[PDB]
2 protein chains.
Amino acid sequence: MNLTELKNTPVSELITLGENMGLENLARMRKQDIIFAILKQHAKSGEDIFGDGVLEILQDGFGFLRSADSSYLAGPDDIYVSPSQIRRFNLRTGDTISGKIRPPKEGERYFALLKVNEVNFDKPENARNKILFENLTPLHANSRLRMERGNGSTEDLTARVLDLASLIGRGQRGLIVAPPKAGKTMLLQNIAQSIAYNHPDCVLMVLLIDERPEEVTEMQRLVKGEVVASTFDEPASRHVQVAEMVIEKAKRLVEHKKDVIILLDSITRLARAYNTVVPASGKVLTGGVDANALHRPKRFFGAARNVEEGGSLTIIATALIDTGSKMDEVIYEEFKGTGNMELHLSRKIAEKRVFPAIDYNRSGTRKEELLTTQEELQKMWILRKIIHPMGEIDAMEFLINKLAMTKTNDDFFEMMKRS
Amino acid sequence: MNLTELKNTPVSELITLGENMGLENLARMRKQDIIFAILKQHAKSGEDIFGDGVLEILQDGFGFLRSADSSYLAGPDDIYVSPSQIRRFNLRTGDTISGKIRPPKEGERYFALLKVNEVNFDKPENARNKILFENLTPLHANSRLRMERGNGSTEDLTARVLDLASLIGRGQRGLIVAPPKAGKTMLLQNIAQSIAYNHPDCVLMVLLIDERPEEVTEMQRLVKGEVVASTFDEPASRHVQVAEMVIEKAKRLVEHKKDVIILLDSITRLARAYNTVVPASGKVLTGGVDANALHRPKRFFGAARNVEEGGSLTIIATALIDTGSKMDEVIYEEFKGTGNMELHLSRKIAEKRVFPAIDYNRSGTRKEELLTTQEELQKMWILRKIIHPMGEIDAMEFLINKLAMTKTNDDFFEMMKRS
Ligand SMILES: Nc1ncnc2c1ncn2[C@@H]1O[C@H](COP(=O)(O)OP(=O)(O)OP(O)(O)=S)[C@@H](O)[C@H]1O
Ligand SMILES: Nc1ncnc2c1ncn2[C@@H]1O[C@H](COP(=O)(O)OP(=O)(O)OP(O)(O)=S)[C@@H](O)[C@H]1O
Ligand SMILES: [Mg+2]
Ligand SMILES: [Mg+2]
């Protein structure tokens, strides 16, 4: 049986399974405790029990193994990993480990692992002889990540406007500069849906920082790819280590020539958490934010690259502006030139209830020649030069009106060039 | 003789009963001591006595049972609860327990429990088989919680303005941002009156932190639901204790598919109490607040959710701004985007003594489409569009004039659309 199989079950199953196995009062305690008790009960019987999850390396090799569906929460069900097999298998943070697990002995309250049978969805010997992520030489974006679903959905206009506005490809470094109440959440939702539909091969990851629980639940129940979120209730160190786990897992996955995509909401909140967790270095900029505090997020946002050998790590992270707190924009101008893809959203368009509220004139993508063919690039250039004089609200209303009466992007282009 | 019913009766009747029961003095000490003396005399008479209250768990199972009448104050009237009963019936903090009570033997001075006959207003056997609040999947608010009183009064006007400013539903997480002397207290009065009048089924409780005793007495003698308050005389430890007791009781109640509503005045004072009670973590932010000191209040404010299984927990906590103390706006910055409903009040409108003083443009709610219908949603949309341009003072004057002209919200909407 699988520990992951237990964790994917709902909460009520504790009555069906826990009580049937002889447990007395699993009704009233935290879910990880129910999982721990049931799996201890099953282990006492003696049958083989499986396990899997993402590896974490502590400061002294006191390794742990967390679960993705639990948002990497430190719980009793975490799998202990001694330094001996860490040295033997040359493991590190972010490694996906699957195999046998051992019932705890006296003096231990964590389930250690007997022997691993899969590392990063591959044999341990094949995973051992893999070069590090940072040794890989980056490149520019080559493969285009088209967001046009093509299913004729009623919400597909957002994806179409995204395709016309800013091209997204493998290995880009993207920013979504938007005010509050502008449509960031469901824009990222549409991006995730389009990625899951058009590109099932690439691994899709969504990361949510200090977000309300209802949005977390909706995101979990909507996107097909795995999503990890930490709420605002949880402390700053929780946010930091969740982000570290996500980035290490992405690096390990892309080390195997796999395309990884990370949607981040939001880089501003992650930067705030890093600022409030990093010890003061004596140099504080305007807004009560340390200098080296932004150093850690940039690395997280700097891992987006197109690996020459194989694979690509794409990061689309949204940023917050004009929230009333000056720290937000103070972070903002430290992130302007660091991204190669940028998308502006404006409050004024959202006020007119016109969605998606995209500032087409100001948003754009650099080095787009390497990502698209010349003919549709020329069509986009013609659209840009005929849309530049118009105001952003006028531009969006005209664009949605024109796109409503078409079917696909090519149909829109041919209709536009006919006129 | 119920302990609660004798607590409800004022001090004069307690003294009269003590005199009639052959007890000397009992006139120059606190209410708890008088109640203890009366209960001791009745126990020595020999008749069976029973009580009720809310459980509290200490650090070693040294269980106590408080009463909401005395605002959860630690006194002789509290009821002892042994760890044996806790392990037997599977109790935890916040459980509402009623049943037989026992006079103390030699060596102890606290009442024990012979047996429990009601747990959380339910049979004790069925109370154990309940899922934790942390294991319940949150959702967005679905059922609209209308605030319009509908009796055609004049204070209901304020409530009517609420239905025009920000929709409130079951499970909202709302913040009332207001400067000093802007109408917070009687706005909460109106909200509590509407809750107790339109929605008698839902459980309403009002929590007051470091509020003046006269305001506490005004609160208690007006609202229908039970109210708990701690004045600024008591130390911050009692503020934290009362807030934790309230949130635990709300969680226990909502675990039974009940609708719980909490009104908090104010979250800033609770944050101050947590800051001045939590030990320093070595990382102090601007304003003299510890980094993790704000972790605890957020949890209290993060419990507002709509449970898919059943029931809901709504929290309306007010916040203070422009008070001249930097800690207040630091806390406000740390609580800006955490809530899904905002109600902004301004001293500018209150200066002209136009009430309610609401910053209509800034105030609003998040994705109210799941709460209300459509046609009145477009009614509110066009009302916002036509009220957006002019200033807040003029907007409120126009709104109160038009609302006084009509009778109900539907009448207001039809009068607006016909003209
Ligand atoms: N493509 C769209 N179609 C229809 N309505 C939309 C669309 N995009 C946005 N909206 C509406 O605009 C609002 C956007 O809400 P959200 O996306 O939740 O806001 P947000 O970007 O998450 O910012 P926060 O979280 O509130 S600070 C909602 O009222 C939506 O109904
Ligand atoms: N709806 C209303 N009708 C009539 N008078 C009102 C109304 N709302 C507010 N006021 C007046 O405005 C003031 C509001 O007083 P409070 O609500 O007690 O102030 P507050 O918001 O509680 O701030 P604090 O706690 O006193 S610093 C009083 O002078 C009221 O008479
Ligand atoms: Mg959002
Ligand atoms: Mg007041």
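Header says: electron microscopy, 3.1 Å.
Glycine too: its Cβ is placed from the backbone N, Cα and C atoms.
The following features are taken from Swiss-Prot:
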type	residues	note
DOMAIN	B:48-123	domain 'Rho RNA-BD'
MUTAGEN	B:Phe62 to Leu or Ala	Defective for RNA-binding
MUTAGEN	B:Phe64 to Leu or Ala	Defective for RNA-binding
BINDING	B:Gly169, B:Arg170, B:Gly171, B:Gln172, B:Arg173, B:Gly174, B:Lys181, B:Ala182, B:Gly183, B:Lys184, B:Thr185, B:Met186, B:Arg212	ATP binding site
MUTAGEN	B:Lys181 to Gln	Partial loss of ATPase, helicase and termination activity
MUTAGEN	B:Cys202 to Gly or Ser	Does not affect the kinetics of ATP hydrolysis and inhibition by bicyclomycin
MUTAGEN	B:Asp265 to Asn	Loss of ATPase activity, helicase and termination activity
Between the Cα atoms of B:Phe64 (mutagenesis position) and B:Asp265 (mutagenesis position), find the distance and write it as a whole number of Å. 26
Those recorded positions out of B:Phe64, B:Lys181, B:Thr185, B:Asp265 that pass a Cβ cut-off of under 8 Å to chain A are none
Which recorded positions of B:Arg173, B:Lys181, B:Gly183, B:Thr185, B:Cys202, B:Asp265 contact ligand 2 in the sense of C-beta under 6 Å? B:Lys181, B:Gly183, B:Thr185
Round to a whole number and give the Cα-to-Cα distance in Å for the pair B:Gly171 (ATP binding site) and B:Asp265 (mutagenesis position). 18
Just checking the mutagenesis positions B:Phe62, B:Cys202, B:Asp265: which sit within 10 A of B:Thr185 (ATP binding site), CA to CA? B:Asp265
Please check each of the recorded positions B:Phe64, B:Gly183, B:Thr185, B:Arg212, B:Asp265 and report the ones with a CB atom less than 6 Å from an atom of ligand 4, ordered along the sequence. B:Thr185
Let me spell it out: for each of the binding-site residues (B:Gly169, B:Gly171, B:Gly183), count the other Cβ atoms within 10 Å of that residue's Cβ, using every protein chain shown. Which one has the most? B:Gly171
B:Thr185 (ATP binding site): secondary structure state under DSSP, collapsed to three categories: helix
Most Cβ neighbours inside 10 Å, all chains, among the recorded positions B:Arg173, B:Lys181, B:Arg212: B:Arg173
All chains considered, the count of other Cβ atoms within 10 Å of the Cβ of B:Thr185 (ATP binding site) is 15
Nearest of the mutagenesis positions to B:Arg212 (ATP binding site) by CA-CA distance, picking from B:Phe62, B:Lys181, B:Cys202, B:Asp265? B:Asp265
Going by Cα-Cα distance, pick out whichever of the mutagenesis positions B:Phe62, B:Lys181, B:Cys202, B:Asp265 is nearest to B:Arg173 (ATP binding site). B:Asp265
Please state how far apart, in Å and to a whole number, the two most distant Cα atoms are among B:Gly169, B:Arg170, B:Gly171, B:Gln172, B:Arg173, B:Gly174, B:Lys181, B:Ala182, B:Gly183, B:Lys184, B:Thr185, B:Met186, B:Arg212, the recorded ATP-binding residues. 30
Just going by other Cβ atoms within 10 Å, which of the mutagenesis positions B:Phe62, B:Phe64 has the emptiest spot? B:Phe62
B:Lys181 (mutagenesis position): which of the recorded positions B:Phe62, B:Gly169, B:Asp265 is the nearest Cα neighbour? B:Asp265
Pairwise Cα distance for B:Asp265 (mutagenesis position)/B:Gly169 (ATP binding site) [Å, integer]: 20
